[PDB]
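**Q** Mind having a look at this structure? Questions to follow.
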Amino acid sequence: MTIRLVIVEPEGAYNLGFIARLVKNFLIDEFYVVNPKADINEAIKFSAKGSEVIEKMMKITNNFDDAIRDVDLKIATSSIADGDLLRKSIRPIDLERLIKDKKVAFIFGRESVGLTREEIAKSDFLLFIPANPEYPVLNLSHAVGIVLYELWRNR
Amino acid sequence: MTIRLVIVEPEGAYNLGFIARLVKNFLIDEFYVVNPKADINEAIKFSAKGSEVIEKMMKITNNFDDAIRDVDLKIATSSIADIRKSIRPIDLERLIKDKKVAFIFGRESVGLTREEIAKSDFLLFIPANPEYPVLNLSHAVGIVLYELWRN
Ligand SMILES: CSC[C@H]1O[C@@H](n2cnc3c(N)ncnc32)[C@H](O)[C@@H]1O
């Protein structure tokens, strides 16, 4: 079981840095970032001190397709709890069974607008993190940390 | 029953704002902040719909005792970088059933204080990389709140 974190066009340096820290906290295997908008130099200040996750490990790609090659499963995320989208909808309780023995890309979208409908169409599953139904939209890095933690919660 | 989040001496405006957002995301009942160092005005920029949490809900104290009054259980989060009988977030549901609980998180750049430890009924660690076990404050908060909500 191998985990690739894919962050699509992150906008905030704090988010990018905080995600990089989480990659070390949770021993993520691969860290890909599509066309980052955030200033990488600024992001480094929020990453795990001495870790070089941004500097060395992080792989930048130009487009979505180059970040989702060579995996078994693509799990997109959304703050909207949804047809085709219901059909691919999952929850955190589902993850353990689905990712067993697989190389999985966990894909997160833009702070402004999320993932596009086509990015979701290209993904196998669409994960929603349960939260207040009246305000379920989590900040990007906090969503990432919750998902990564779910890979660790029985330690 | 009811859950009070207690954040001691937060330094980062981003962390404070992010925490306020999470309070709304996960319907935390009470929210206290002890001697904040962060600029609360700047923190609002990071709070999104949690701005109302900062406005109306957030209580500021100048000492720790005042932030942990009138609860049944105090649970402080730390890590092995800082600190047995420690617990994990999956243990929470059994411990807190039918109780008013304060969840205490400390200032980012320092370990739990002796006071915080003395006052705490349980010490909670988030399962993580032993070489890099320290989560950023607001991300630790989000994980714990998430587990409470999941339950
Ligand atoms: C603020 S939205 C930015 C990104 O965070 C993730 N996200 C935010 N909230 C949630 C949620 N409740 N469930 C799943 N993903 C989320 C999604 O990847 C989204 O594209």
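Throughout, chain A uses Swiss-Prot numbering, with the displayed residues spanning 1-82, 85-157 in order.
Placement of Cβ uses the backbone N, Cα and C atoms for every residue, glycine included.
According to Swiss-Prot, the protein carries these features:
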type	residues	note
MUTAGEN	A:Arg21 to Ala	Loss of activity
MUTAGEN	A:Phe46 to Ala	Loss of activity
MUTAGEN	A:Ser47 to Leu	Decrease in activity
MUTAGEN	A:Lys49 to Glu	Loss of activity
BINDING	A:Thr77, A:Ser78, A:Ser79, A:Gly111, A:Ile131, A:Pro138, A:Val139, A:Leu140	S-adenosyl-L-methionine binding site
**Q** Those recorded positions, A:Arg21, A:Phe46, A:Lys49, A:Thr77, A:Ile131, A:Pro138: which ones have a Cβ sitting under 6 Å from ligand 1?
**A** A:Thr77, A:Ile131, A:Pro138
**Q** What whole-number Å value do you get for the CA-CA distance of A:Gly111 (S-adenosyl-L-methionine binding site) and A:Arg21 (mutagenesis position)?
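**A** Here the two Cα atoms lie 18 Å apart.
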**Q** Say you check the Cα of A:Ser47 (mutagenesis position) against those of the recorded positions A:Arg21, A:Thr77, A:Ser79, A:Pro138; which is nearest?
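**A** Going through A:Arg21, A:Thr77, A:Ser79, A:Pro138 one by one, the closest to A:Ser47 (mutagenesis position) is A:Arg21.
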**Q** Ranking the recorded positions A:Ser47, A:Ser79 by other Cβ atoms within 10 Å, which is at the bottom?
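**A** Sparsest of the recorded positions A:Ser47, A:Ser79 by Cβ contacts within 10 Å: A:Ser79.
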**Q** Determine, using Cα-Cα distances only, which of these mutagenesis positions is closest to A:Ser78 (S-adenosyl-L-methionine binding site): A:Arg21, A:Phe46, A:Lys49.
**A** A:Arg21
**Q** Considering the binding-site residues A:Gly111, A:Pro138, which residue's Cβ sits among the greatest number of other Cβ atoms within 10 Å?
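**A** Checking each of A:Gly111, A:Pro138, the winner is A:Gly111.
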**Q** Along a straight line, what is the whole-number distance in angstrom from the CA of A:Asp82 to the CA of A:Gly85 around the 2 missing residues?
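**A** Distance across the unmodelled stretch, Cα to Cα, is 8 Å.
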**Q** Using the alpha carbons only, what distance in Å do you get between A:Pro138 (S-adenosyl-L-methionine binding site) and A:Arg21 (mutagenesis position) once rounded?
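**A** Between the Cα atoms of A:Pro138 (S-adenosyl-L-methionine binding site) and A:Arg21 (mutagenesis position), the distance comes to 24 Å.
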**Q** Please identify, among the mutagenesis positions A:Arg21, A:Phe46, A:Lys49, the one with the smallest Cα-Cα distance to A:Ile131 (S-adenosyl-L-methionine binding site).
**A** A:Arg21
